[PDB]
Amino acid sequence: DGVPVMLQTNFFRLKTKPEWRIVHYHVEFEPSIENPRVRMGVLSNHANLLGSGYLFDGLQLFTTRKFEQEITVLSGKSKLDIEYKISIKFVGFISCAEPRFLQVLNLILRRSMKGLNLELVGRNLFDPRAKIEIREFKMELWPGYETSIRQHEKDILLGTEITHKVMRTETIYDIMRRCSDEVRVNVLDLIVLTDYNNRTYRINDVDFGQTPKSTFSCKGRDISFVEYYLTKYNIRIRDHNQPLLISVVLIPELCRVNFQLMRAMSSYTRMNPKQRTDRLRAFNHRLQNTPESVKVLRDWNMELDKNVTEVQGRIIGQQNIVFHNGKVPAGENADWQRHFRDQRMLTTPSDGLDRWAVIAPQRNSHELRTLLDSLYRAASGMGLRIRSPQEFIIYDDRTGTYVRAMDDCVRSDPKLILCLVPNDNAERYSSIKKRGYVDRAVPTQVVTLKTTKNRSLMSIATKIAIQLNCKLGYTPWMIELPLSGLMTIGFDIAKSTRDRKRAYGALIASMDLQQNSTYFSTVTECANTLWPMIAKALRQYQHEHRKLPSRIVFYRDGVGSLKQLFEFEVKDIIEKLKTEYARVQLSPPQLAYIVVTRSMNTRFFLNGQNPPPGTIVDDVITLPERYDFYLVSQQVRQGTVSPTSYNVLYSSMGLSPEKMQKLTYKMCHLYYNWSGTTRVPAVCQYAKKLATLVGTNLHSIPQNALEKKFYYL
RNA sequence: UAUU
Ligand SMILES: [Hg+2]
Ligand SMILES: [Hg+2]
Ligand SMILES: [Hg+2]
Ligand SMILES: [Hg+2]
Ligand SMILES: [Hg+2]
Ligand SMILES: [Hg+2]
Ligand SMILES: [Zn+2]
Ligand SMILES: [Zn+2]
Ligand SMILES: [Zn+2]
Ligand SMILES: [Zn+2]
Ligand SMILES: [Zn+2]
Ligand SMILES: [Zn+2]
Ligand SMILES: [Zn+2]
Ligand SMILES: [Zn+2]
């Protein structure tokens, strides 16, 4: 297996009495009461059990004290001094396996979090007082804490994580003032979010005949909107002339209406492990000093441990990266970029770069020649025979000029087309990719002008040569794979920039890497559309190997909703694998279905630092019902590691869990755009890359001639 | 769009 270690976490133990159980009763009153809240008060009258925290819904009762039998209390109610007889009938104990166990624990912990007086939303606690406003980006970022609870045979654990909820400063009242019928045309059909209650509404009309001074009727009381929002949310309405949004009746003053913004926010969110540990200990000490939360915690006779729990784990040994003539170890820092310097790629076309073209404008011939010299040198050092491409010098840097050059050049049937661009323009890049992959079938390479002027142009040209070798459909390196007839599938999905109502699903499939070591890639728009792609992959596999694969490892990017995706995806997959292998009158293959999730909620560290690549936590902090584990595969220079969560829904592989984990760590070594281990298995990162390319730039399905090439890299 |  690997080298075992002990790792710091972000969980604290909830210690209770050694013999500590939860008692559930059903409660009823001799004088019947049509209102449950009155019953709650009537039971609250009993102080013998009041000091102990108890959960009463008007019928179900959860408490700690176990009574002698079915027990009955009696007293006089506050209203009319009516003699009431409460019949508290014993139901039983909540088993450690019942989900009501964790539901009761969640309600208790939420009651405790209430003492901190933080806005509670789902499993998150926010501090709106501590909002970070940004008028530069017109957005407010609220810090907060994400919470989770885990059950183990040894105890009960409670974990926290830093979280940031972002929202837009722009309000619908501001949009209406910018327009000032046209306001109604601009506002109707939009979705707004109330800043006092995490609810969104579709505005269907705007009533100009009503104001915040108008009144509505609740369940019994009549009240104005100003009074309602001052008494229910302590929110003051300053503008009295504004109209009302009718969806419910909302106030516009109180209604609120990516990849570079992600960079800015990451600059504001990247955190050293020590800083995250400090903020976590601060939150713990805050909850510990608050007497309101401590009262709730102590009433149930359970104590937070101000000390962090640590887990047993193991670090996978370094894996061997194979090239033509030899193989190298990955290293303690799982990066091998230093190694292809004076090393040859695994699979190289004997033809080499026998026919390709280069399109560039007349102004940038000098930088183009520099780039081409670097490419020749680097690709020759890699084993890639590159010859002189076809010169395609255009005059203007416009998009139509590039498109026309491509269409005039394709007539010579080139293996590849490299295009030198002036700047970082998504428009011309998307148009180039669309003309290359969708309308025609030519793998292309784009180089930003700033790249040519880079001082370290030689290592850049080496990485570009690796990318080009992949674009041709050849293999730069390979892992040691002790399995026969294995097909690894990755699959992911992406939203579209042109239309948010469509999504693209990309599927990547290996072809018995110990022999063929190539990949097959399909995309389709969102009638389950994934099985056609799986069938295409199996057909290509049997057309290349004269046989179907014996084992299949399916990596799924998603996620709880496990039950839904388990049922639908896995059941249909198994039935249709039965069917497809029955077409060949064969038995269905060994199948492993794993859901890959980047769990930013659960973290763990080694000696207070980021764990090294290959670290694994199996079945301690993981979910009890699931057969799953955590893996750290990609080391991070800066920031905090987000471990990957691999959840094996179905497994008929006949492989030990350690073997499955080692195979997954191996498959994490095969993303050719990155000279090291990636955060996810390689096929999954390929699927994400292809789906993002289709949904962001291509907006259409690429031609089927590129099925065996890494054109999307 | 060398890479994310
Ligand atoms: Hg249990
Ligand atoms: Hg307008
Ligand atoms: Hg009311
Ligand atoms: Hg050409
Ligand atoms: Hg899909
Ligand atoms: Hg993925
Ligand atoms: Zn019950
Ligand atoms: Zn050779
Ligand atoms: Zn050739
Ligand atoms: Zn120069
Ligand atoms: Zn995904
Ligand atoms: Zn255990
Ligand atoms: Zn488009
Ligand atoms: Zn690329």
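Since chain A takes its numbers from Swiss-Prot, the residues it shows come out as 93-272, 280-346, 361-370, 380-648, 655-687, 690-843.
If you check the header, you will see the structure was determined by X-ray crystallography, 2.9 Å.
Cβ coordinates are placed from backbone N, Cα and C, and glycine is handled just like the others.
Annotated features in Swiss-Prot:
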type	residues	note
MUTAGEN	A:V130 to A	Abolishes binding to CBX5; when associated with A-30
BINDING	A:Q589, A:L843	Mg(2+) binding site
MUTAGEN	A:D614 to A	Does not affect nuclear localization, repression activity of soma- and germline-specific transposable elements, fertility and piRNA loading; when associated with or without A-685
ACT_SITE	A:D614	active site
MUTAGEN	A:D685 to A	Does not affect nuclear localization, repression activity of soma- and germline-specific transposable elements, fertility and piRNA loading; when associated with or without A-614
ACT_SITE	A:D685	active site
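Classification of A:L843 (Mg(2+) binding site) by DSSP places it in coil, neither helical nor stranded. Within 10 Å of the Cα of A:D614 (mutagenesis position), the following recorded positions from the list A:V130, A:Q589, A:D685, A:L843 place their own Cα: A:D685. Around the Cβ of A:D614 (mutagenesis position), the number of neighbouring Cβ atoms within 10 Å comes to 25. For A:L843 (Mg(2+) binding site), the count of additional Cβ atoms within 10 Å of its Cβ stands at 18 [all protein chains shown].
Distance between Cα atoms for A:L843 (Mg(2+) binding site) and A:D685 (mutagenesis position): 19 Å, as a whole number. Distance across the unmodelled 14-residue segment, from the CA of A:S346 to the CA of A:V361, is 5 Å in the deposited entry. Between the CA atoms of A:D685 (mutagenesis position) and A:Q589 (Mg(2+) binding site) there is a gap of 24 Å, rounded to the nearest whole number. In this structure, the C-alpha atom of A:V130 (mutagenesis position) lies 71 angstrom from that of A:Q589 (Mg(2+) binding site).
In the structure as shown, the Cβ atom of A:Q589 (Mg(2+) binding site) sits within 10 Å of 16 other Cβ atoms. By a simple count of nearby Cβ atoms, those within 10 Å, the most crowded of the mutagenesis positions A:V130, A:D685 is A:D685. DSSP assigns A:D614 (mutagenesis position) to a strand segment in the three-state reduction. In the three-state DSSP assignment, the secondary structure recorded for A:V130 (mutagenesis position) is helix. In the vicinity of ligand 14, defined as a Cβ distance under 6 Å, the following of the recorded positions A:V130, A:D614, A:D685, A:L843 are placed: A:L843. DSSP assigns A:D685 (mutagenesis position) to a strand. Spanning 9 unmodelled residues, the gap from A:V370 to A:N380 amounts to 16 Å when taken between Cα atoms.
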